[PDB]
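So the structure is just underneath, and the comments pick up after that.
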Amino acid sequence: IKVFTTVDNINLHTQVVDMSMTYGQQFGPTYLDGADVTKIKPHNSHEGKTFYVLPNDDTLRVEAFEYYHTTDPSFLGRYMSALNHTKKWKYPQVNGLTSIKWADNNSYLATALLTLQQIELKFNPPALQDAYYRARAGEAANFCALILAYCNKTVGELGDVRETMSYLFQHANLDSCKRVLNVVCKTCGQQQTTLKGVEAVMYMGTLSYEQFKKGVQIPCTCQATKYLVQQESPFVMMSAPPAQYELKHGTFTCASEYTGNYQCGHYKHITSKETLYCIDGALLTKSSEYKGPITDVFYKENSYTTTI
Ligand SMILES: Cc1c(N)cccc1C(=O)N[C@H](C)c1cccc2ccccc12
Ligand SMILES: [Cl-]
Ligand SMILES: [Cl-]
Ligand SMILES: [Zn+2]
Ligand SMILES: [Zn+2]
Ligand SMILES: [Zn+2]
Ligand SMILES: [Zn+2]
């Protein structure tokens, strides 16, 4: 039988396999829709199908770099292992967002996936960008399997939305983003650093974008005030340890609810549309008011300068 071997599922390579030998002896580690067939001999109904293989020549290595933006040999295999599960998850439309039916601890992925459908991101690696597009359109198995691989998580492992968003933002074009903070000490006085890229969109310490513009209470080298002078991003992520927080319809984009123990707990997603919508995977609920344990709030921005 003839088959196609790729690394990216774009450059397909016709292959004349031997039927008596395993894939493993001929190509090296070989996969089919995420399922490892390394140790299997070719069945007949495998004829002319696409198998992913671990880059075993320079052409393939270069093609893998250009599609995934990593040369880590574990990557292809971790991706394939995730996909082998994520492809059996369900991806219902809830309030015109692709969510995930709860399975294999995916609270955090659903929340990241819903959040990503509501903010402006361009992913640098083609495999992320192509899968993201496919995901907003309702088929998201690849996109979730990729998030798992890129974040060094595996199916069932407990995940933080804020770490996940953080890892993913490092594969997105934010080069053009900018945060100017000014920090004020009673004794040291004033200093302002610029931050760029990921560090420009994410702050750990309070949920309220308002409070950040009005400044917050951080330590000094000698108890100071860090305030926000200038923001140039399409959004901001404001994060803090879970605390009872009030969400007011129209003052934020969307948010992460986190209920339970450090790590063992469960993420839900609140999005501000015409009313407040709470998406718990496949389950949807709505109310005009919301008060509950929030850990991340996303906000819309273009260009803010301070009047201070
Ligand atoms: C940290 C983590 C990991 N590594 C994996 C899965 C979930 C969490 C978590 O508890 N995250 C929440 C949002 C969280 C993040 C940060 C501080 C927290 C303190 C108490 C309870 C929860 C806290
Ligand atoms: Cl890179
Ligand atoms: Cl990248
Ligand atoms: Zn090629
Ligand atoms: Zn890259
Ligand atoms: Zn599974
Ligand atoms: Zn000081």
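Residue numbering for chain A follows Swiss-Prot; the residues present correspond to positions 1568-1789, 1792-1877, in that order.
From the backbone N, Cα and C atoms, a Cβ is placed for every residue, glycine too.
What Swiss-Prot lists as active site, for PL-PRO activity is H1835 (among others). Around the Cβ of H1835 (active site, for PL-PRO activity), 16 further Cβ atoms fall within 10 Å across all displayed protein chains.
Swiss-Prot lists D1849 (among others) with the feature active site, for PL-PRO activity, giving sequence analysis as the kind of evidence. All chains included, 19 other C-beta atoms sit within 10 angstroms of the C-beta of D1849 (active site, for PL-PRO activity).
A simple way to gauge crowding: the CB of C1789 (Zn(2+) 4 binding site) has 9 other CB atoms within 10 angstroms, across all the protein chains here. The Zn(2+) 4 binding site annotation in Swiss-Prot covers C1752, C1755, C1787, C1789 and rests on sequence analysis.
Within 10 Å of the C-beta atom of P1640 (variant position) sit 12 other C-beta atoms, taking all shown protein chains into account. Per Swiss-Prot, natural variant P1640 to S is noted as: In strain: Omicron/BA.2.75.
Annotation of the natural variant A1708 to D in Swiss-Prot: In strain: Alpha/B.1.1.7. Sequence-distant contacts of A1708 (variant position), defined by Cβ-Cβ distance under 8 angstroms and a gap of at least six in the same chain, are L1650, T1653, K1654, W1656, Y1658.
In the structure as shown, the Cβ atom of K1795 (variant position) sits within 10 Å of 17 other Cβ atoms. Under its natural variant entries, Swiss-Prot includes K1795 to Q with the note: In strain: Gamma/P.1.
Here Swiss-Prot notes a natural variant, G1819 to S, with the remark: In strain: Omicron/EG.5.1. DSSP assigns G1819 (variant position) to coil in the three-state reduction, placing it in neither a helix nor a strand. Long-range C-beta contacts of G1819 (variant position), restricted to its own chain and to partners at least six residues apart, with a cutoff below 8 Å, comprise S1841.
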For the recorded Zn(2+) 4 site, whose residues are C1752, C1755, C1787, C1789, find every other residue on that chain with a C-beta no more than 8 angstroms from the centre of their C-beta atoms, and list them by sequence position. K1753, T1754, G1756, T1788, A1793
Can you see whether DSSP assigns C1789 (Zn(2+) 4 binding site) to helix, strand or coil? coil
I'm trying to understand the geometry here, so how far is the Cα atom of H1835 (active site, for PL-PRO activity) from the Cα atom of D1849 (active site, for PL-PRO activity), in Å to the nearest whole number? 9
Conformational class of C1752 (Zn(2+) 4 binding site) under the three-state DSSP mapping: strand
Per DSSP, three-state class assigned to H1835 (active site, for PL-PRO activity): strand
Using Cα coordinates, what distance in whole Å links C1752 (Zn(2+) 4 binding site) and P1640 (variant position)? 48
